[PDB]
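In what follows, a structure is listed as structure tokens, so that the remarks can point back to it.
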Amino acid sequence: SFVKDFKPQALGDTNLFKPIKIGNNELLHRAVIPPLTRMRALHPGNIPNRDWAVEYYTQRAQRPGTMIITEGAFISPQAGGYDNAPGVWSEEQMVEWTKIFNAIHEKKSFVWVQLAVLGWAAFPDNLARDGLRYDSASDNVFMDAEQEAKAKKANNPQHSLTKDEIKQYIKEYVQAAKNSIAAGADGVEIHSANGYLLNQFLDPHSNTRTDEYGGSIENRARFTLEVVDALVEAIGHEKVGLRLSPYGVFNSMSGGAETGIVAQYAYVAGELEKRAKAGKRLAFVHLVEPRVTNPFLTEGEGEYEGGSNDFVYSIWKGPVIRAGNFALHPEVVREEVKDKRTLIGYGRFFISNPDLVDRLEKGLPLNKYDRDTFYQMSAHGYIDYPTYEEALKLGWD
Ligand SMILES: Cc1cc2nc3c(=O)[nH]c(=O)nc-3n(C[C@H](O)[C@H](O)[C@H](O)COP(=O)(O)O)c2cc1C
Ligand SMILES: COC(=O)/C=C(\C#N)c1ccccc1
Ligand SMILES: [Cl-]
């Protein structure tokens, strides 16, 4: 059914519906599909779902000129640990991704692959089964007691990466980016948010290292910036974006409770602008808003009111995608898009509304989402949410 009590607003008269260029892509509107893990990939081999993934992305590409960022895709087996999330390291994976990218392009939309590395969020038992390490920045602080226990039980204790192992990940990022472009993607997004491996290096709670990769703002940012630089070299700055969540607490990150958190992220933005001014500007910076510090809490919950991402705009001068509880808040979007380099990512409601862009333009009711099927091995709750037309025919009004 439709979300009850929601009072839609037509946003067609705002900059949300003004075209903008991101990297090589001429977007026709500024409603972006942010990366959304759905867990339909099949085991073994982390293969994008052979039955439904093309349809899922085709549905959500239906509005011409939409920028789509894929679900997180593992750069290598060592980077993974969830059996049903896809990878981008193998030929068998790329066969399916190619079909997906082709379908999106047939609909005249665009696709950016999010490159994912789990670190301490991985399942240590899956990794042990596959002969792989359980990795993080440090080895003396853990995501939670359950993860620490699972690792010990699996004889796969959390391991602090060596410098050589960091270089190996960088090699894998480079190859994953190359694979993505070769299969037809428009670009990649480096995931450095939501408490996954790169975020584990950025955050002083999870990073207690005393080598060059920890112990200061510059050191904590080193790994993320090395990945940025490696990918810019490999496939070009116009095909690379970076995602950050300064105020996130998901996966045991610090958020605003850490008084140095804004400085840490301001440093990263500054280093990106420095590179931009020296001729290599990333396609975009993608920020998760303090509106959503944990995306598995219902909209309105876990909202941090003691911080703003506005600081980034004083530093980074390129496009900024902002995501977090915007679908139910057109009044906030109306104000944010007055800034002419701001795009809006809509996550959970793009899960439930394949024609979300039409609904935003025209001020239509939104399909409620079913959180139970966010992660599920099913077409149900994946490719069977109706368009507005289909919803009316089903009597949802
Ligand atoms: C089911 C689900 C899966 C997600 N998967 C990813 C992901 O793979 N990579 C990522 O950076 N963010 C991921 N996110 C976070 C979203 O991109 C987004 O930032 C968040 O849901 C807040 O936006 P929203 O309120 O519009 O949903 C996910 C969120 C949800 C609910
Ligand atoms: C492969 O990439 C992932 O598995 C990504 C997530 C999971 N699980 C993820 C990333 C950010 C926010 C929520 C889930
Ligand atoms: Cl601003």
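In order, the residues displayed for chain A correspond to 2-398 in Swiss-Prot numbering, which applies throughout.
Per the header: X-ray crystallography, 1.5 Å.
The backbone N, Cα and C atoms fix where each Cβ goes, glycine too.
Per Swiss-Prot, these features apply:
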{"type": "ACT_SITE", "residues": "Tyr197", "note": "active site, proton donor"}
{"type": "BINDING", "residues": "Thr38, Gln115, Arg244, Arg349", "note": "FMN binding site"}
{"type": "BINDING", "residues": "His192, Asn195, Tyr376", "note": "substrate binding site"}
{"type": "MUTAGEN", "residues": "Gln115 to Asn", "note": "Strong reduction of substrate binding"}
{"type": "MUTAGEN", "residues": "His192 to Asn", "note": "Strong reduction of substrate binding. Reduced oxidation of NADPH"}
{"type": "MUTAGEN", "residues": "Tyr197 to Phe", "note": "Reduces oxidative half-reaction with 2-cyclohexenone 6-fold"}
Inset, instruction - From the recorded positions listed here (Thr38, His192, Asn195), select those whose CB sits under 6 A from an atom of ligand 2. - result: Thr38, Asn195
Inset, instruction - Starting from the Cβ of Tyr376 (substrate binding site), draw a 10 Å sphere and report how many other Cβ atoms land inside it. - result: 15
Inset, instruction - Quick one: of the recorded positions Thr38, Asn195, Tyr197, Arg349, flag those whose CB is under 6 Å from ligand 1, and say none if nothing qualifies. - result: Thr38, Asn195, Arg349
Inset, instruction - Based on DSSP, name the secondary structure state of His192 (mutagenesis position): helix, strand or coil. - result: strand
Inset, instruction - With H, G and I counted as helix, E and B as strand and the rest as coil, say where DSSP puts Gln115 (mutagenesis position). - result: strand
Legend entry - Distance check against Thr38 (FMN binding site) for the recorded positions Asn195, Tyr197, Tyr376, keeping those with Cα within 10 Å: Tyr376
Inset, instruction - Give the distance between the Cα atoms of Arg349 (FMN binding site) and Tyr376 (substrate binding site), rounded to the nearest whole Å. - result: 12
Legend entry - Coarse DSSP state, helix versus strand versus coil, of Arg244 (FMN binding site): strand
